[PDB]
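Data first, discussion second: the structure below is written as structure tokens.
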Amino acid sequence: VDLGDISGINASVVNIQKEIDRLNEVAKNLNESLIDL
Amino acid sequence: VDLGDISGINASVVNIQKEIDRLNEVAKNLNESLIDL
Amino acid sequence: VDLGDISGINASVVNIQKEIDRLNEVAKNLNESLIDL
Amino acid sequence: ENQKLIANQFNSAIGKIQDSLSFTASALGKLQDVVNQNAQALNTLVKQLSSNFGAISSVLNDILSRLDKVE
Amino acid sequence: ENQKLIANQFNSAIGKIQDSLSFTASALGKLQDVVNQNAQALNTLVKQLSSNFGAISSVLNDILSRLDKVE
Amino acid sequence: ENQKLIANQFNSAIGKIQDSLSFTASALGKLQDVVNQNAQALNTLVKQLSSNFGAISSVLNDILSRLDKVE
């Protein structure tokens, strides 16, 4: 008896930490674009 | 014979409904920021 | 012996390619909203 | 004249940003729905697998008992 | 002078918002790719598990038949 | 006067867009955390299932050996 192998079934991980950090950086930098007449 | 236990393997659920609701609220509120000279 | 059936356990797929394409289209179209006095 | 241009460009940009926010909200909603469905699927699979492995364990224990009783 | 300031600040803000939209699109694309890969992985696991449980069921049924034929 | 209106509307819009960007970043962070946790869960399940199927294979092979030795 030889059961099927399932060791190859892998689940990738996402790494969008660069994008989240850049979004927060832009949300902070948009204060430098406010208009002060 | 004692097979391994797998009951602890749980899958979390995401709850970003607050953020989606806030995004739609902002997309609706940006009409109050339009310029009418 | 009749083991339980698990064939119905299915995993949906997401199709947000329309939204990503529209976001990139808007990021490109915002150049047409720049102010050139 | 330049004020009309600034106002028109700003209104156009705000409309495009509103569209972008709506599309981001839609994409996040779809991703949430699919991630939650896959989580429910994994949990259902884990529960069914626990039941199936309990059943296999019981059957195998009975088989071992019978093999002991025979030999 | 104030018009030049308004135009410059608006162009800067629109550039930053363009960057933010590009990064949001990239993040949503990565999340889509990973969610779809994990969905394909769960479906492949379910299919292989169905095959394996069918095999175990057949073998266990044969074993029960042999145990009946012996005792 | 119109310049003050343009500046005020622009500052309001930039504040709302900052809020939207913060909420998008928070949503993407939550989605990342949950997708990564579910990926770790699927990998843990695959590893445990491999171990369990190896165990079942060994036990079933021993059972087949005993059935051969008996009959």
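To match Swiss-Prot, the residue numbers of chain F are left as they are there, and the shown ones run 918-988.
A Cβ is built for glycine as well, from the same backbone N, Cα and C atoms used for every other residue.
DSSP assigns F:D950 (variant position) to a helix in the three-state reduction. Taking the Cβ of F:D950 (variant position) as reference, no residue of its chain lies under 8 Å away while being at least six apart in sequence. Natural sequence variation is annotated in Swiss-Prot for F:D950 to N, with the remark: In strain: Delta/B.1.617.2, Mu/B.1.621.
Under its natural variant entries, Swiss-Prot includes F:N969 to K with the note: In strain: Omicron/BA.1, Omicron/BA.2, Omicron/BA.2.12.1, Omicron/BA.2.75, Omicron/BA.4, Omicron/BA.5, Omicron/BQ.1.1, Omicron/XBB.1.5, Omicron/EG.5.1. In the structure as shown, the Cβ atom of F:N969 (variant position) sits within 10 Å of 18 other Cβ atoms.
Record note (Swiss-Prot) on the natural variant F:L981 to F: In strain: Omicron/BA.1. F:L981 (variant position): 15 other CB atoms within 10 A of its CB, across all protein chains.
In this view, F:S982 (variant position) is surrounded by 10 other Cβ atoms within 10 Å of its Cβ, with every protein chain counted. F:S982 to A appears in Swiss-Prot as a known natural variant, with the remark: In strain: Alpha/B.1.1.7.
On the backbone, the CA of F:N969 (variant position) and the CA of F:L981 (variant position) stand 18 Å apart.
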